[PDB]
Amino acid sequence: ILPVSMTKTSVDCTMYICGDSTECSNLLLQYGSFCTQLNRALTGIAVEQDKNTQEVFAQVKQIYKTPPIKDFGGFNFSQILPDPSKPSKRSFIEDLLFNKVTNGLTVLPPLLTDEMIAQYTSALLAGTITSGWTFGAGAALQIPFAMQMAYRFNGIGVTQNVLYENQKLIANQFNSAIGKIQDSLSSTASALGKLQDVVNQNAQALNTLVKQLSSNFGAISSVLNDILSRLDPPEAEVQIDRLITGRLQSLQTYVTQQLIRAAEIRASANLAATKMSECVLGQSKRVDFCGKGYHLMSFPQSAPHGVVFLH
Amino acid sequence: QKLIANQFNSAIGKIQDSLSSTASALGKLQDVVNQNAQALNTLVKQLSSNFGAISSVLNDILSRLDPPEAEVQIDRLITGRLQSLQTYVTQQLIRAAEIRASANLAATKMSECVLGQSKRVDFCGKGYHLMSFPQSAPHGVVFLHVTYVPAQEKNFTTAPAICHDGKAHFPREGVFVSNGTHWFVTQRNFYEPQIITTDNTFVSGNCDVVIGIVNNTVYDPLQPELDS
Amino acid sequence: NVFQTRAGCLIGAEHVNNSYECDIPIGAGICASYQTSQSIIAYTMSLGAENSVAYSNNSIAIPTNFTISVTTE
Ligand SMILES: *[C@@H]1O[C@H](CO)[C@@H](O[C@@H]2O[C@H](CO)[C@@H](O)[C@H](O)[C@H]2NC(C)=O)[C@H](O)[C@H]1NC(C)=O
Ligand SMILES: *[C@@H]1O[C@H](CO)[C@@H](O[C@@H]2O[C@H](CO)[C@@H](O)[C@H](O)[C@H]2NC(C)=O)[C@H](O)[C@H]1NC(C)=O
Ligand SMILES: *[C@@H]1O[C@H](CO)[C@@H](O[C@@H]2O[C@H](CO)[C@@H](O)[C@H](O)[C@H]2NC(C)=O)[C@H](O)[C@H]1NC(C)=O
Ligand SMILES: *[C@@H]1O[C@H](CO)[C@@H](O[C@@H]2O[C@H](CO)[C@@H](O)[C@H](O)[C@H]2NC(C)=O)[C@H](O)[C@H]1NC(C)=O
Ligand SMILES: *[C@@H]1O[C@H](CO)[C@@H](O[C@@H]2O[C@H](CO)[C@@H](O)[C@H](O)[C@H]2NC(C)=O)[C@H](O)[C@H]1NC(C)=O
Ligand SMILES: *[C@@H]1O[C@H](CO)[C@@H](O)[C@H](O)[C@H]1NC(C)=O
Ligand SMILES: *[C@@H]1O[C@H](CO)[C@@H](O)[C@H](O)[C@H]1NC(C)=O
Ligand SMILES: *[C@@H]1O[C@H](CO)[C@@H](O)[C@H](O)[C@H]1NC(C)=O
């Protein structure tokens, strides 16, 4: 499992710092470009946060779609192939992934919507099966399935006669193995530990970023008007000098996190798009890059602000 | 060889006009520059701001004012102008670490995709990779990835083995195919049929366990040599 | 002539029931574009442009001819 994107937020600096004042907002004009160079910061995030998910998932020209007649030689994918019976068509395992996961502050919606994503990972996963890998290097080539696996063995050095001669017994070692996941997905809320914790850390910051509005910073009060209301412009300067300082200094502390954390996601996003390119669409030769053991293929599955590979 | 030369050459030409008439091809490099300049400007202008202090210029706070004024005033400048740096600095460090991540990517492409031939799918650009030509650009590098993309398909009927005598045969390299009479082993990524002789195949066991096997005469290279 | 998105109230562009590739991404899948009386239109984008492959357990498709591209990076 990997994170891919983090929640696109946006914070209007002006309003956070100075909520609702013509007074307060007249001091903040003096501190200069700060406010205006934050909103540029928090955008550069929100841009790329949609560039990530663009790069991971959509590597494919066209949306393929499965044939309605499923015969793969005994390999049973109905687990991972999507479900017409949901409103948004998400294969079984895709849904467990959803359930198991738990002042000027906006949150923007993601460009690609958690339904659309499910079309991609229902394309890759559906062009992986019929077309072999050749859809990554060109336009997909239908090839029988079990005449693919014979070409994902030669990749690991086992010669293909080890397939057709074992074919059945493999299918069960497969068809079973897929089954265990569900439990291990349903039994273990620590399967998702990665994604689960990202989403926390964000909402952990805001709850800290929000409580800041309650702080004295040495000023008389955390209600920005009760200063203003009670106390006079030649006085409330200093008192509001502090809050504007602190509440500002409390942004930068937050803005700096995001830039640091977002760069982290940005790094984990590339790792995905490298798997998703090499692992999914290819057969990866990089020992233990795609998971322990000689690697055969991999099936992407979307998860909220994340992606889950079955290797 | 000759055809391929052209397909190469023409593809070279188009690149020029993919550039000469389009500046937005350089968007990446174009941004890295802007964001830099976009900092300094934003940094420079911070000199003009008063940070609450009673003037922008230091001298004019120096001159006009008594030190016990100037002191308390000059702080606000400093503390402001100081803090403006730490912003500007941090932005660099964070940004300059991003570059470092994209330098370490080129130094990889340079090593693998140029000096070698990369097996990593779509690391060198869509399609099977052949070679790469670095070209320098201002504060950045531009690769010309020469890739191999297949084109014109033909359907075929394919079967994973062949019973000849009841042993199987599996193709040694690349699939079996048939166009409807003459089975053909072939290499996978390009269509070059060949009649099936033992050099193409290697026997494994006997039929039944194979699933989808098909009859045929797997030709015998030796046998005609025995006409004597 | 006002549209109601998931992202917000979008004033000044005419909804379209077609779906084309994205041009100016707005939010929640709604991509605006200028195509023609040329009026800014806003339309749910097609993720890719749909395809389907004919998969049948005995049938394979082998490219008979290739190309050579050159792709800047
Ligand atoms: C493929 O596996 C799925 C489950 O992974 C099987 O679905 C079950 O099918 C039986 C009918 O034999 C139903 O009674 C069950 O309710 C199904 N399970 C679920 C969770 O819906 C399916 O039978 C298998 N099919 C093939 C062709 O392998
Ligand atoms: C190869 O290994 C697999 C598992 O490691 C064996 O699969 C099981 O074999 C037993 C035989 O005692 C069967 O009863 C089971 O039905 C098999 N599993 C499944 C899922 O079908 C397999 O037997 C091994 N082969 C050899 C020759 O030892
Ligand atoms: C293989 O494909 C190439 C191009 O994809 C073909 O080359 C072109 O062929 C046409 C006529 O068939 C000529 O008019 C073009 O000038 C050729 N291109 C170039 C760059 O010279 C080639 O003919 C194809 N070969 C087969 C057997 O299909
Ligand atoms: C399948 O391809 C084979 C290989 O060409 C064809 O067999 C030969 O086809 C050529 C076509 O120029 C004829 O001149 C030969 O006489 C054929 N060989 C024999 C022994 O007849 C075959 O015709 C093709 N079949 C189909 C249905 O396309
Ligand atoms: C390939 O031809 C063989 C002939 O060697 C077929 O095997 C025969 O199958 C029939 C069907 O019941 C039996 O009556 C014969 O006894 C089998 N032959 C022998 C020698 O025992 C086989 O069915 C054919 N299969 C394919 C896929 O072509
Ligand atoms: C292969 O067969 C399918 C049949 O569904 C057809 O649609 C497709 O066009 C065929 N491809 C070629 C190259 O003839
Ligand atoms: C392929 O599927 C067809 C269904 O039309 C079936 O009749 C045939 O036995 C199958 N053969 C193989 C090799 O999968
Ligand atoms: C989309 O289609 C529905 C029914 O087909 C129609 O009522 C609606 O007016 C259409 N919307 C636009 C923007 O054309």
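Chain B is numbered as in Swiss-Prot; the shown residues are, in order, 920-1147.
Each residue, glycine too, has its Cβ placed from N, Cα and C.
Among the natural variants in Swiss-Prot, B:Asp950 to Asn has the note: In strain: Delta/B.1.617.2, Mu/B.1.621. The residue drawn here is the original one. Long-range Cβ neighbours of B:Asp950 (variant position) (same chain, at least 6 residues apart, Cβ-Cβ under 8 Å): none.
Quoted from Swiss-Prot for the published natural variant B:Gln954 to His: In strain: Omicron/BA.1, Omicron/BA.2, Omicron/BA.2.12.1, Omicron/BA.2.75, Omicron/BA.4, Omicron/BA.5, Omicron/BQ.1.1, Omicron/XBB.1.5, Omicron/EG.5.1. In this view, B:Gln954 (variant position) is surrounded by 14 other Cβ atoms within 10 Å of its Cβ, with every protein chain counted.
Under 8 Å, Cβ to Cβ, and six or more positions away along its own chain, B:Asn969 (variant position) finds B:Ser975, B:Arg995, B:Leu996. Reduced to three states, the DSSP call for B:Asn969 (variant position) is coil. For B:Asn969 to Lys, Swiss-Prot lists a natural variant annotated as follows: In strain: Omicron/BA.1, Omicron/BA.2, Omicron/BA.2.12.1, Omicron/BA.2.75, Omicron/BA.4, Omicron/BA.5, Omicron/BQ.1.1, Omicron/XBB.1.5, Omicron/EG.5.1.
As a natural variant entry, B:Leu981 to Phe appears in Swiss-Prot alongside the note: In strain: Omicron/BA.1. Taking all protein chains in view, 13 other C-beta atoms sit within 10 angstroms of the C-beta of B:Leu981 (variant position).
Quoted from Swiss-Prot, the note attached to the natural variant B:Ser982 to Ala states: In strain: Alpha/B.1.1.7. Its Cβ taken as reference, B:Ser982 (variant position) is surrounded by 10 other Cβ atoms within 10 Å in the chains shown.
B:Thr1027 (variant position) carries a helical DSSP state (H, G or I). For B:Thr1027 to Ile, Swiss-Prot lists a natural variant annotated as follows: In strain: Gamma/P.1.
According to Swiss-Prot, the natural variant B:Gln1071 to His carries this note: In strain: Kappa/B.1.617.1. Mapped onto three states, the DSSP output places B:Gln1071 (variant position) in coil.
Among the natural variants in Swiss-Prot, B:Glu1092 to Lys has the note: In strain: Theta/P.3. The residue drawn here is the original one. Here the Cβ of B:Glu1092 (variant position) has 11 other Cβ atoms within 10 Å, regardless of which shown protein chain they belong to.
The annotation that Swiss-Prot gives for the naturally occurring variant B:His1101 to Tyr reads: In strain: Theta/P.3. Long-range Cβ proximity for B:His1101 (variant position), meaning a same-chain Cβ under 8 A and a gap of 6 or more residues, is found for B:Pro1112, B:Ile1114. Under DSSP, B:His1101 (variant position) is assigned to coil, being neither helix nor strand in the three-state scheme.
One natural variant catalogued in Swiss-Prot, B:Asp1118 to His, is accompanied by this note: In strain: Alpha/B.1.1.7. DSSP classifies B:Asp1118 (variant position) as helix under the three-state reduction.
It is 33 Å from the Cα atom of B:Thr1027 (variant position) to that of B:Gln1071 (variant position). Contact annotation for chain C: of the listed variant positions (B:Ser982, B:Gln1071, B:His1101, B:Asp1118), B:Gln1071 place their CB atoms under 8 A from a CB atom of that chain.
Cα of B:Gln954 (variant position) to Cα of B:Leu981 (variant position): a distance of 35 Å. In sequence order, the variant positions from B:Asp950, B:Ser982, B:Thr1027, B:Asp1118 that place a Cβ under 8 angstroms from a chain A Cβ amount to none. The variant positions recorded for this entry are B:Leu981, B:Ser982, B:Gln1071, B:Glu1092, and the Cα of B:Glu1092 lies nearest to that of B:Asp1118 (variant position). Note on B:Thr1027 (variant position): other Cβ atoms within 10 Å of its Cβ, all shown chains, come to 13. Using CA atoms as reference points, the variant positions B:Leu981, B:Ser982, B:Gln1071 were checked against B:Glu1092 (variant position), and the closest is B:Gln1071. When the Cα atoms are compared, B:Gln1071 (variant position) and B:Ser982 (variant position) turn out to be 81 Å apart.
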